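J.: Please read through the structure below; I'll follow up with questions.
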Amino acid sequence: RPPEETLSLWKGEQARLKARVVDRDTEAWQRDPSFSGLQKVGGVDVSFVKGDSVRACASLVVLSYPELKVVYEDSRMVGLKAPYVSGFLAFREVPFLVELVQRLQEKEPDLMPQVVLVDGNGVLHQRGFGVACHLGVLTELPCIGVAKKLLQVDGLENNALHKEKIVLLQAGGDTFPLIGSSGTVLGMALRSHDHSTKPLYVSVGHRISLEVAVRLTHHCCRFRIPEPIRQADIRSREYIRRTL
Ligand SMILES: [Mn+2]
Ligand SMILES: [Mn+2]
């Protein structure tokens, strides 16, 4: 676990970049009732090795929309430089994802995604600047944060009341808002699939509104996990498994 000097630097870096986050729609396809004009959706993930604190595999996929077929994949082995500390996930993962986006620009610039689904939160975060905001600000791409568990910040808890609301979600697309103690909506719990009970936690990363982000996340869900994140997850784990 890092020294305080490193944590301060990281908090200071998060506060500096937070000023560049845009939490409204800035792309024409976002204001369209069926997202007409959206053709390419990105997904990123990093997989790790059970006995290894140094090596990891980072993946970027691009999928066509709305067919959700993989049209681009880049999976590469990387050397970790920071351990996992909750609230500082970007400093473990985002440097490698930025490089993957730069590599896409050099190899297949016409397949640059119009929005990236990130495994982890955006503005639903201890300091309002999670890994999905961090990636968005560093690449300037629109980003959505999709987390598989609830980050307990600003009075949010996975308590008895919270689980009552999860029971109330009955079908894919059903949602309920995640309200901070300041009264502000930090994200949405989303039941992504008809045949899944555990919701997703969706928040704004960059250059997108929450309502658009929730609706797009739902439209990418063949299973519980949205297909761009699901394919990056499957492919980066396969790469590690085959070289292990
Ligand atoms: Mn991940
Ligand atoms: Mn994963």
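All residue numbers given for chain A refer to Swiss-Prot; the residues shown span 8-251 in order.
Cβ atoms here come from the backbone N, Cα and C positions, even for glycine.
Pulled these from Swiss-Prot:
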- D52, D126: Mg(2+) binding site (BINDING)
- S93 to P: No effect on activity (MUTAGEN)
- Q133 to P: No effect on activity (MUTAGEN)
J.: Of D52, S93, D126, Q133, which recorded positions come close to ligand 1, meaning Cβ under 6 Å from one of its atoms?
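T.: Near the molecule: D52, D126.
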J.: Can you tell me the CA-to-CA distance separating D52 (Mg(2+) binding site) and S93 (mutagenesis position), as a whole number of Å?
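T.: Between the alpha carbons of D52 (Mg(2+) binding site) and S93 (mutagenesis position) there are 16 Å.
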J.: Checking proximity to ligand 2 here: which recorded positions out of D52, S93, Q133 have their Cβ closer than 6 Å to it?
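T.: Checked recorded positions vs ligand 2; flagged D52.
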J.: Work out how many Å separate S93 (mutagenesis position) and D126 (Mg(2+) binding site) at their Cα atoms, rounded off.
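T.: Pair distance, Cα basis, whole Å: 14 Å.
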J.: By a 10 A CB contact count over all chains shown, which of the binding-site residues listed here is most packed: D52, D126?
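T.: For the binding-site residues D52, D126, the Cβ with the most other Cβ atoms within 10 Å is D52.
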J.: Name, in the order they occur in the sequence, the residues of the same chain whose CB lies under 8 A from the CB of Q133 (mutagenesis position) and which sit 6 or more residues away.
T.: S93, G94, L158, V160
J.: Mind giving me a neighbour count for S93 (mutagenesis position)? Other Cβ atoms within 10 Å of its Cβ, every protein chain shown.
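T.: Around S93 (mutagenesis position), other Cβ atoms within 10 Å: 10.
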J.: Helix, strand or coil for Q133 (mutagenesis position)? Use DSSP.
T.: coil
J.: For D52 (Mg(2+) binding site), name the DSSP secondary structure in the helix/strand/coil scheme.
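T.: DSSP assigns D52 (Mg(2+) binding site) to strand.
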